[PDB]
Amino acid sequence: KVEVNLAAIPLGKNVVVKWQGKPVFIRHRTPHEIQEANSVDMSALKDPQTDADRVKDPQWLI
Amino acid sequence: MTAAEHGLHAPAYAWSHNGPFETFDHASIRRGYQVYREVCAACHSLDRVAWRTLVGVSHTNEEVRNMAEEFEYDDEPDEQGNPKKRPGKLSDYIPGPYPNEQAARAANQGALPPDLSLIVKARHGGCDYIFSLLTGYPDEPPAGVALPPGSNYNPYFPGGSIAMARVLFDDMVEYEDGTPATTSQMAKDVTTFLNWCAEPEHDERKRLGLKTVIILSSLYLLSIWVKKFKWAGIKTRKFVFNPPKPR
Amino acid sequence: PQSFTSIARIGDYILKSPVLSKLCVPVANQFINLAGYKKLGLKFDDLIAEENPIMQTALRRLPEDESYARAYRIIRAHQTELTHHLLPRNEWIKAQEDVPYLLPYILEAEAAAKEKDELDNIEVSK
Amino acid sequence: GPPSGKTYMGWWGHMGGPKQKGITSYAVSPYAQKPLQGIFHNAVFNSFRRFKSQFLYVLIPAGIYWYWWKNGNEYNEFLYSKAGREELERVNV
Amino acid sequence: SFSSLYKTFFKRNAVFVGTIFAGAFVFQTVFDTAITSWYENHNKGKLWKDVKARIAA
Amino acid sequence: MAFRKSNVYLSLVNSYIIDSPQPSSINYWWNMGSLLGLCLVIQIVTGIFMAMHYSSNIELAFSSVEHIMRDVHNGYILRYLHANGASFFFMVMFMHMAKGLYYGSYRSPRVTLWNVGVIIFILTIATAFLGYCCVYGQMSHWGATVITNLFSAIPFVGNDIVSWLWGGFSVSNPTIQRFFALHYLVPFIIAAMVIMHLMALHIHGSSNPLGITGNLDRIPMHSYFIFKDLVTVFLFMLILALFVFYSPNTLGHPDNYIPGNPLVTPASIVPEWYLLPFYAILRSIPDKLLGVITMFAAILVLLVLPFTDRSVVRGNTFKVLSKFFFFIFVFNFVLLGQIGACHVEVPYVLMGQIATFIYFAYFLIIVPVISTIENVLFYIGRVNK
Amino acid sequence: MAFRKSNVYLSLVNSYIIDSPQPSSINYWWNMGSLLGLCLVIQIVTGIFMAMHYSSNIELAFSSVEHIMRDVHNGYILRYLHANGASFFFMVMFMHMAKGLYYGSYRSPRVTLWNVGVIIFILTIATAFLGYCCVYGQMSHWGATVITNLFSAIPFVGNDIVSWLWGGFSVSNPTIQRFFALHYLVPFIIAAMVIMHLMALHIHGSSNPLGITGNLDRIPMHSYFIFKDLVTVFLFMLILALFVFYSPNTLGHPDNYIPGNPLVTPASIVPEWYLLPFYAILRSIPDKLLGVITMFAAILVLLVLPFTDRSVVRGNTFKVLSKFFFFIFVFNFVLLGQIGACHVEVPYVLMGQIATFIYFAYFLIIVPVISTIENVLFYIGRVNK
Ligand code: HEC
Ligand code: HEM
Ligand code: HEM
Ligand code: HEM
Ligand code: HEM
């Protein structure tokens, strides 16, 4: 269980950390596509999904 | 998949070391070391090749001693414990331009230049791929490609978009034997040097292979004769059968 | 491991039918010719695999002259293929000579073994 | 040790074949023979006899599978070309 | 005279395998020299001593 | 009696390689066993002389392999000999198994010999996979990842056994040190199983290409089959020397000269060429549990073979349909190996599914039907009623 | 017949461990062999499960051993089990050999069994020396240097064979990686030699403490000697669990917890306790070439024993002088082992020289003279004239 964290991260840039053999997005969440993310498809896609269970943080994706 | 993302296949050039009795042209290895040191060493590294492997292959002893002493390596610390530097010796390895992966990715717009000490064994195509890649930069990327910024077009590279610009231009390196350093001349020499760096055993491997193939084909034919000799009595054996009288 | 009673039952049903005997026997004769065991001087009953108790009883009950002829045909076949040749064309086993000779012995040993294993699992009707 | 089970091969003297009568075998010393006798005749006539006997069995399935592989390879090359994308989408999904 | 040849080279097995070992010794040495001279001669002007004699003039 | 019989050990040597009665009719396909024994000795000796210089950490595996290739004397000879010798080992083993499947060597007296052979096949597949994984190139990391990650489809226990195989949470330093210790170990288990292979062989002797009994004339193994073995020994050494000294990297993949990177997937992950038919069999099932079951059943279908061969004649020497469908099976195996090296694309998945079906219908559908048809043809061609 | 006889493999298992006719008179000293088999299986299994975590470079050897101790689950159990099981293997092997030369088991039907035993003893000594050298402590390193610089006494090729052993110029990374590959390898040669030990035993069967023939009443090995061996197996596991769990670093030296340092000598270089008598034999001779010749002679003098035993009855069960001088030999061996752990100070060099002379005079002087004297006493005590 790595504990990498957030207060030294602004947005304008991605982080893709890798740990435990894990390459993984971590990024602050924009307003712009916080509701492009709530603008989405539901099953005109392959993805009947919920951004609430996907990203429980409103402001931080990983 | 599409031939774009496959990459165009490199053609078969007539390398002077292709062939079972052939040897690396050592003058082209010496010139290719010059092409590496003056152009390729800005981005790529060669950390599997010690300095002492160059002696008696492409340079003399004094030349490799001077080329090693023009660099600085880490020494063991002094009696006070402070770190100390050292001019290079023959035992050391050829240093790369960047201290880590992050300096490389920072200086080359995200991409990391691969270490070139095994790159002709690590690409399908061998030396032909490296030559076609170095000389295969068109002046324009062909009609309709969405080239990302910072990327260049090279059709031999799988996908097309390579993060290395064209680095070989004519007469950018003067050779000390007076060879006309065109683009293809420099690409030929640096590809021969990279092939030596990948396979430094090449000439002795082919010489020992000549001895071994001669001795083993001698032994194979001679064993065919000895088998036919020892088996002649069983091959030329005759059977007659007179049915016995019933009792 | 197909029992010769099964082979004989299917084969006799083929041979006593009018229609499919005249269809299925020419393809069988072509199969026998293309097999090419006769070119090595072998009848077919030399080809049956003998490492089972049915064939051991049949080869023990085979008469003495047939066993000597079979032993010579086997030794000649081994000597022929050891040299990677064939027998000359006057030494090939002819079609009237390729008889089933071991087949009645195999059939009676198989009937005896099937009767034995039916009697070992018998159940009286009480 | 104890004797083990009944096998189908004994040793020299008690192999386990049938009794043999009337078979006489003759053989000459290899030191009195010519090895490599008939190699230039067997190399051209016997080789052709063995090839003629056993080549339809090997080369009819080889022809079938090589034609199948070439046809599948040509179709895969066509599907990822510019001329054959409009079949590739309705082929895969 | 094949009889004298047989009686001095193939009769005893000790002198037979001694001749085999002496022949293997001299064969190994002169076979290595012959292969290395043909290899260095087939690759002429490509070897390092050729390149070194060229840059030494 | 002679001292080669009166002794404890020399009578074993005598009884197996000196006085052992072989059928006189056996051809050059019967040299593959002696060839596989020579191959095993080659692999063990060169592996010991490279493990004297190999380091097995995740940091030092690749660079220790190039330390073998670059600065230890004759180390390129040892590594190219070990790698191409493993590939030649698998080619000769495929010839041994296809000879046994052609000539009916799996049949009624020699089923224990066939089963110990199948166990040997499984163990050397495992050994070659682990030894590929010890190189720690790019192909070996992602091959280890795919093959180890296939065990996650076991529905209750699969995550625990893949974490136990890895020694962690992905292929890393524990996994590479585990795989080195096992790749060192399993060849001695293979040598013990080869001794048991020979012990099961010795009780009934070899078969012969006629399929008829060979108890009638037999010749000892010494000075006949010793030299007939020596012919193919020198031929094998010649072809291996060609592949070691003139094309040492032809049978390999060039991606293993990239050091192993967990962060870059090489866009076409294939194993070594001899595992490619089983890789295609695994890939051609649109599932994961059924895929791993189908690959293991493809290795274990060779045990069903002595019970589905329904013919009274041992071997395919004198049958024409069995010869035809045997070579259909052989070139189906070759097509399956060629399909396993191709991408998941459109014609290749149907070709892989049909070739998998042909692979399994050979042992289970084609061989019984064809052999009983041949039995009835052999009968009615020569009896008259 | 029964299936345990009518098989190939179960025939061997039956013939060796189930229906093996043992003499009924054999006491508890005839369990040391099955005990050595258990010890060998313990060493091989625990060594494999530690080689899954051992790294063999000179900068990683010692710390990989402590990684086994501190980080691997139950790894202290594995390391302490391997080390104390190696020492227990040698105590049981000394008991096996002392039984053999007490009860006359070396004698004329069983000389090849005795000689295969001596080969096994030499191989186990080599295996344990390499395995002690793999841990790379301070006694490990300096033990490696003094034992390998023994071989520089050969006056022609000594420097080149020691530079071939070292892989360089002193004990460093090639030497340690070599010693790991060999310390794996030689145990499987020991397993092959144990199979040959059993084969040489099985032709004539085991002896008995009376020394008379045991052909008259015999007992199958199953259900009698299986349980009589189970008694000593549980006793041996009990005593080993005591030393592993309550007293683990007792037999070891404390200086193997200092990492290996080529610049600091630890002021008393001694090997593990079981090689101390041969170390004292080597130390007693005031020359190095004669020292190694005398140490190898001290272990090759077990081969002159079937030719210097000059008596007509086998064993020391019914002789008084053979019993007395046997226990003089055994406590001479224990004094030699205690002399080998002391410094080269003034009474100890003379004590080691006299004890080495007694060790050699036992085999070459004492056994013939005492055998002849006991022969003529047995004669004239009961014949009248
Ligand atoms: C400056 C920055 C340079 C210079 C002067 C050279 N190279 Fe090249 N190179 C470079 C980058 C950033 C990359 C990565 C591009 C990518 O996306 O992969 C590369 C790549 C290569 C490769 C690999 C091609 C492949 O992956 O198939 C080879 C081979 C290579 N470079 C060789 C090379 C040679 C021989 C040069 C001689 C002067 C050379 N490079 C110059 C960055 C740079
Ligand atoms: C059963 C026989 C064996 C087979 C089939 C086998 C197979 C392989 C293969 C395929 C490789 C990868 C080579 C490469 O691609 O570069 C390999 C590597 C290796 N094997 Fe083995 N091997 C065998 C026996 C052994 C044994 C017994 C040892 C050890 C004593 C050993 C030690 C090694 C080592 C150290 C490597 C390291 C990488 C290298 O140098 O190639 N092998 N093995
Ligand atoms: C390490 C690998 C192997 C070795 C050393 C080995 C060794 C041998 C040897 C020496 C023979 C006798 C010579 C011969 O008949 O060719 C033999 C026969 C045989 N082997 Fe193997 N073998 C190996 C692998 C296999 C495999 C993988 C199989 C099949 C699954 C197999 C099945 C057989 C069969 C069926 C025979 C008998 C053939 C016959 O005589 O009819 N073996 N083996
Ligand atoms: C013949 C049986 C064996 C003997 C007598 C033996 C003996 C020894 C000894 C005395 C040590 C030093 C223990 C210490 O002081 O720490 C040792 C260490 C070692 N042995 Fe063995 N060994 C045997 C079998 C094996 C085998 C087969 C392996 C490999 C699979 C092995 C792997 C090791 C390892 C890895 C060490 C490393 C140091 C340690 O963990 O203690 N051993 N061995
Ligand atoms: C790995 C080591 C060894 C194993 C597994 C082993 C195994 C055995 C076994 C199981 C027995 C039969 C049971 C017994 O008599 O105690 C035996 C007997 C014997 N062993 Fe060992 N042994 C080993 C080492 C040695 C050594 C080092 C020698 C002596 C040089 C030796 C000489 C003997 C003798 C002479 C016998 C016959 C004793 C008799 O029954 O009268 N063994 N061995």
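According to its header, the structure was obtained by electron microscopy, 2.8 Å.
Here the Cβ of each residue, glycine as well, is placed from N, Cα and C on the backbone.
Taken verbatim from Swiss-Prot:
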- F:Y16, F:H202: ubiquinone binding site (BINDING)
- F:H82, F:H183: heme b b562 binding site (BINDING)
- F:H96, F:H197: heme b b566 binding site (BINDING)
- F:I122 to T: In strain: ATCC 44821 / 777-3A (VARIANT)
- F:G131 to S: In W7: Causes respiratory deficiency (MUTAGEN)
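Proximity of the recorded positions F:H82, F:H96, F:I122, F:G131, F:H183, F:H197 to ligand 3, judged by a Cβ distance under 6 angstroms to any of its atoms, singles out F:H96, F:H197 in sequence order. The shortest Cα-Cα distance from F:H82 (heme b b562 binding site) to any of the binding-site residues (F:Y16, F:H96, F:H197, F:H202) is found for F:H96.
A 10 Å radius around the C-alpha of F:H183 (heme b b562 binding site) takes in these recorded positions out of F:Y16, F:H96, F:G131, in sequence order: F:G131.
If you measure from the Cα atom of F:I122 (variant position) to that of F:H197 (heme b b566 binding site), you get 14 Å. Fewest other C-beta atoms within 10 angstroms, among the binding-site residues F:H82, F:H202, are seen around F:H202. Here the Cα atom of F:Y16 (ubiquinone binding site) is found 12 Å from that of F:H197 (heme b b566 binding site). In this structure, F:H96 (heme b b566 binding site) is part of a helix by DSSP. Most Cβ neighbours within 10 Å among the recorded positions F:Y16, F:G131: this distinction goes to F:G131.
Less than 8 angstroms from the CB of F:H197 (heme b b566 binding site) sit F:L113, F:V116, F:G117, F:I120, each of them six or more residues away in the same chain.
Within 10 Å of the C-beta of F:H183 (heme b b562 binding site) there are 21 other C-beta atoms, taking all protein chains into account. Each residue contributes its Cα atom, and for F:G131 (mutagenesis position) and F:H96 (heme b b566 binding site) those atoms are 22 Å apart. If you take the Cα of F:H202 (ubiquinone binding site) and the Cα of F:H96 (heme b b566 binding site), they are about 17 angstrom apart, rounded to a whole number. For F:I122 (variant position), the count of additional Cβ atoms within 10 Å of its Cβ stands at 14 [all protein chains shown]. Among the recorded positions F:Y16, F:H96, F:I122, F:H197, F:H202, not one has its Cβ under 6 Å from an atom of ligand 2. For F:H96 (heme b b566 binding site), the Cβ neighbour count at a 10 Å cut-off comes to 21, with all displayed protein chains included.
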